[PDB]
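So the structure is just underneath, and the comments pick up after that.
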Amino acid sequence: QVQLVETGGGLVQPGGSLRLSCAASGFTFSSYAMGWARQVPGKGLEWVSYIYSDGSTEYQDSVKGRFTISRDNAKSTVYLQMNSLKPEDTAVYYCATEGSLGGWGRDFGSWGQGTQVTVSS
Amino acid sequence: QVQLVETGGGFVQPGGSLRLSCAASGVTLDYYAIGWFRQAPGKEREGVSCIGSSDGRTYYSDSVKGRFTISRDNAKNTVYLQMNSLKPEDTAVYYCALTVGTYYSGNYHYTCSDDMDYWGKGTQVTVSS
Amino acid sequence: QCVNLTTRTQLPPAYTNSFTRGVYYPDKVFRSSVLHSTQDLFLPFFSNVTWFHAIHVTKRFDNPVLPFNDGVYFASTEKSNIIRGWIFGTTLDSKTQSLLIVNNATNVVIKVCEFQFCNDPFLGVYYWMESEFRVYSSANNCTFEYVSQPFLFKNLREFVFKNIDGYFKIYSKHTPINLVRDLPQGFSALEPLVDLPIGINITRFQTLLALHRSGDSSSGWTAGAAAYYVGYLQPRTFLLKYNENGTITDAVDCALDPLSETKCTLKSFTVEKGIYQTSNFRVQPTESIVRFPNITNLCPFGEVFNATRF
Amino acid sequence: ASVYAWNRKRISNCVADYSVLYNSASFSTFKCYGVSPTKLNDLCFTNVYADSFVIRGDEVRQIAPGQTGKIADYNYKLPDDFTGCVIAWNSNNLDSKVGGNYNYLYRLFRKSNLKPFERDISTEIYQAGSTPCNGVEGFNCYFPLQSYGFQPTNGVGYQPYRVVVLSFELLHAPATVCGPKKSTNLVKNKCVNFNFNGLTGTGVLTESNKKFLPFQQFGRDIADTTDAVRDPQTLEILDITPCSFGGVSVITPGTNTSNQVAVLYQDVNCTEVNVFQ
Ligand SMILES: *[C@@H]1O[C@H](CO)[C@@H](O[C@@H]2O[C@H](CO)[C@@H](O)[C@H](O)[C@H]2NC(C)=O)[C@H](O)[C@H]1NC(C)=O
Ligand SMILES: *[C@@H]1O[C@H](CO)[C@@H](O)[C@H](O)[C@H]1NC(C)=O
Ligand SMILES: *[C@@H]1O[C@H](CO)[C@@H](O)[C@H](O)[C@H]1NC(C)=O
Ligand SMILES: *[C@@H]1O[C@H](CO)[C@@H](O)[C@H](O)[C@H]1NC(C)=O
Ligand SMILES: *[C@@H]1O[C@H](CO)[C@@H](O)[C@H](O)[C@H]1NC(C)=O
Ligand SMILES: *[C@@H]1O[C@H](CO)[C@@H](O)[C@H](O)[C@H]1NC(C)=O
Ligand SMILES: *[C@@H]1O[C@H](CO)[C@@H](O)[C@H](O)[C@H]1NC(C)=O
Ligand SMILES: *[C@@H]1O[C@H](CO)[C@@H](O)[C@H](O)[C@H]1NC(C)=O
Ligand SMILES: *[C@@H]1O[C@H](CO)[C@@H](O)[C@H](O)[C@H]1NC(C)=O
Ligand SMILES: *[C@@H]1O[C@H](CO)[C@@H](O)[C@H](O)[C@H]1NC(C)=O
């Protein structure tokens, strides 16, 4: 039914920048809101960013001012950009979709494959 | 990360005996239920017999008639079911599946439904006169 | 578990007079050198209030279940702390929320929930350490609970209990007393003590006291000398004199005397010589009368209803 | 606990700090229905009910009004008119056990669905088979509960999720549970517009030598105007005075004579507005 694909994961240079895309399918991308989350191995899941259907974006404080999220309505694809990514951001990022329509707040009903990023030098 | 192989299907005249094997490898569930579900053209898939990993207990349906016997072997991690006095109305495809067991009241209870957590492609058996 | 206490002779109820008593601060507003007229639920001046004794002399162990109409003034003249607690509610039979205030030995417990109250819930102190506590048998679904700091006739306690706008209000005051009986005259305002957001209906209340024990449990006890007075509050207007300290020193009932009502209208305690239009007089009707004309000419309903050729 | 028997917690006689509760890293889902998730602190409610349990990551979707499925139909049903926040966070780190966790159970089959806010303590062995099952476990007679079986190796959304559903209920009493209600620093000797514990106004605040009684907060003078207020934090009494208002009057010797004027500001000690007092 609902399928989520994420591209852009890999190794990160000190101070490098990465772009992640999540091309959803099987449902209405414009109405539903997208979200991104990270999971460090050995620790629980931790959301990193969120976006609403009205263009609003939410960012977690530990990564506030360094994470960028937006929408591509032409292609219905959500993008996550990490600028000045810190070496302590070694986690697996997941693309999530809203489980419903009504209600206000973050809604992570579905999860994607997830892209693993680790620091190498 | 689990792979299942089902063997023992074929076409044969009524009266013969058959054995069905469902090998399981790479399974991570400590306790699981394995059952056989029959499906035929013009017919709905339904279970016939099931086995339990905790103690080897078995469940029999109307199709068993006290004839089908299931003996899971840890030697090969394969479930073997024997069929005696196959009937023409029994022509169907047998499927094996893995379901997570239930622990309640200090005991392992096994539940089988229309939907299995894991599924595999079984074999079709034809009993033609 | 609680057991009914026998050996109690019935005596007629006794009444005494409240000599300018039961006045409290109605709000949290400071007022200095002003005469303020406030309309609220008060205890009328020079009103007669029910008196309950506790004396060995029968034994006068009277703890009725008194009505709680709109508010209750509860005074207690004691020297050895006989009475301690209160039980409030509507049914008091585990069918509705019931309030419980207890001060047995160390703290004060305020709990709202259903209890299986019996006919004679009491406390007992052996002879001095508290030993017995027989008030309720169960406490199932409790909403509010509170505790205060631990601790361990000549004393006059005054309380006012009120319940309005979903809030339960307690006012209190303590005063030295050196006099035998009958609620000595004077004035003392009651400062607010607690305002609990309980939001339940309390229409019937009881009282709790500790008895003294030194024969059988249902026969051997000492009530201990104490006196507690109960009065009710109804809506009246009062005229309160605030000191420059900010305290209430005098009050005028505005409805007991012609002179009191004149003072309350003039907004002054001292009134000079003259004639003052104080209020209005209306003789209210005591019956309702309707005199519609004679009734006749009813409809031929029988033709419509019977319709023999239906 | 597991979803088949969900605890029903009640919180009272304290203040809910939902700001820091929101901006929490672990909580993946903070969906609030009927209310503003941020602005709920200003909102005041009487009793809060917490409906806490652990479910599968793909089932967190099912906790919503008017949703069908398994958890909604058989385990835990929110009402159509549900108001409150459903909070869900992954707890794969502590609840999953190596080899599979069998201590978390959910109702798989049942004779009838569930009305909103209902719990099913009873777990007698199910009977669907038209033959009288006579208290036997087997085919057509399976045990209603089934175990999640969490492994740390399982899928990205199969892991356990701890979910607490807060429903806000108002009784026949004014709201008693509120939010932080933050304050600002206090300034004297310059007229500001103020909100002291719900008392709103505008004036210059000064130290007051009048002594209040401990219980009373503010004070009126004659004609029912606040003249002093007690600071909720430091418990000190502040006198209130309305800052200068007045009339301006223009003193003119006549346009025929000259256009030079004087201005009189009335009742204003105008070291604050040649100048002559
Ligand atoms: C037709 O309808 C009239 C309705 O008034 C019937 O009157 C009954 O009259 C007797 C005589 O007192 C009353 O006790 C009954 O109560 C009346 N009926 C009802 C329903 O109240 C009359 O009986 C009916 N039938 C005939 C014979 O015309
Ligand atoms: C006390 O007497 C009342 C009289 O109705 C009775 O209902 C109650 O059970 C008695 N309680 C005890 C403890 O004897
Ligand atoms: C009030 O109580 C007193 C005290 O017994 C009694 O004498 C009097 O008759 C009662 N009624 C009035 C109106 O005073
Ligand atoms: C407390 O009262 C509520 C409402 O009447 C009721 O549902 C609940 O069962 C009561 N508590 C107990 C332990 O019975
Ligand atoms: C109090 O009585 C009113 C009048 O019927 C009722 O509406 C309300 O629910 C009652 N409250 C309690 C706590 O019993
Ligand atoms: C407060 O009352 C006391 C005693 O009645 C008095 O001595 C004192 O002067 C009063 N306070 C002021 C500010 O006058
Ligand atoms: C009504 O009729 C009665 C006849 O019984 C008569 O006596 C009476 O005067 C009449 N009343 C009026 C107001 O007409
Ligand atoms: C908190 O309030 C109390 C009064 O309730 C006050 O004494 C205390 O100073 C306040 N806290 C701080 C840090 O000032
Ligand atoms: C007033 O105006 C008239 C007309 O311009 C002029 O003749 C006269 O001198 C003026 N008087 C004064 C006092 O300015
Ligand atoms: C105006 O304010 C000054 C500044 O303190 C003061 O000295 C003066 O007396 C004030 N004038 C009045 C109060 O009339």
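Residue numbering for chain C follows Swiss-Prot, covering 14-70, 76-145, 152-176, 186-247, 252-347 in order.
Cβ from N, Cα, C; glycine included.
Some features that Swiss-Prot has for this protein:
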VARIANT   C:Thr19 to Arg  In strain: Delta/B.1.617.2, Omicron/BA.2, Omicron/BA.2.12.1, Omicron/BA.2.75, Omicron/BA.4, Omicron/BA.5
VARIANT   C:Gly142 to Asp  In strain: Kappa/B.1.617.1, Omicron/BA.2, Omicron/BA.2.12.1, Omicron/BA.2.75, Omicron/BA.4, Omicron/BA.5, Omicron/BQ.1.1, Omicron/XBB.1.5, Omicron/EG.5.1
MUTAGEN   C:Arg190 to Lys  Partial loss of biliverdin affinity
VARIANT   C:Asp215 to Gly  In strain: Beta/B.1.351
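Overlay of Swiss-Prot annotations on the structure.
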residue  : record               : DSSP class
C:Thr19  : variant position     : coil
C:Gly142 : variant position     : strand
C:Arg190 : mutagenesis position : strand
C:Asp215 : variant position     : coil
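Listed in sequence order, C:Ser255, C:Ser256 are the same-chain residues at least 6 apart in sequence whose CB falls under 8 Å from the CB of C:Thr19 (variant position). Distance from the CA of C:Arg190 (mutagenesis position) to the CA of C:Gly142 (variant position) is 21 Å. Counting other Cβ atoms within 10 Å of each Cβ, the recorded positions C:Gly142, C:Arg190, C:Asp215 show the lowest value at C:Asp215.
Across the structure, C:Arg190 (mutagenesis position) and C:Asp215 (variant position) are spaced 14 Å apart at their Cα atoms.
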